[PDB]
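Structure first, then comments.
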Amino acid sequence: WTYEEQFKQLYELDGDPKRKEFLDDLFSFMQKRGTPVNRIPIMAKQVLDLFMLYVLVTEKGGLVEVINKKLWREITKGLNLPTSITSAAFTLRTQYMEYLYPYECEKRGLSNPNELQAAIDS
């Protein structure tokens, strides 16, 4: 019933209390936004660590900076995944846009969708 029980595999990836706080805030935000998350994406036959993916990308300056600086191999490495998973850059970018980028603009304000579309084009 709780987000933690619904997404057990995601909440149990580590014992950092910031994991639970972030994820409860993220799923509440998404539900209030009218875009609730019903299933966590699966990357390399495993649950995508949305908490760690958010920490790594925002630590590098956010989605637009990761795209512009071409840092997807560093993000993949940071997620303890082989960098050579052929479409890791596209999979991680799309997933971030769908599940984490609205939360990033709200909480960190690192960019706007206009700066994002221009970043993908270049």
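By the numbers in Swiss-Prot, the shown part of chain A spans 223-344.
The backbone N, Cα and C atoms fix where each Cβ goes, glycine too.
Counting every protein chain shown, the Cβ of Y325 (mutagenesis position) has 19 other Cβ atoms within 10 Å. Classification of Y325 (mutagenesis position) by DSSP places it within a helix. In Swiss-Prot, a published mutagenesis experiment is listed as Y325 to A, annotated Abolishes DNA-binding.
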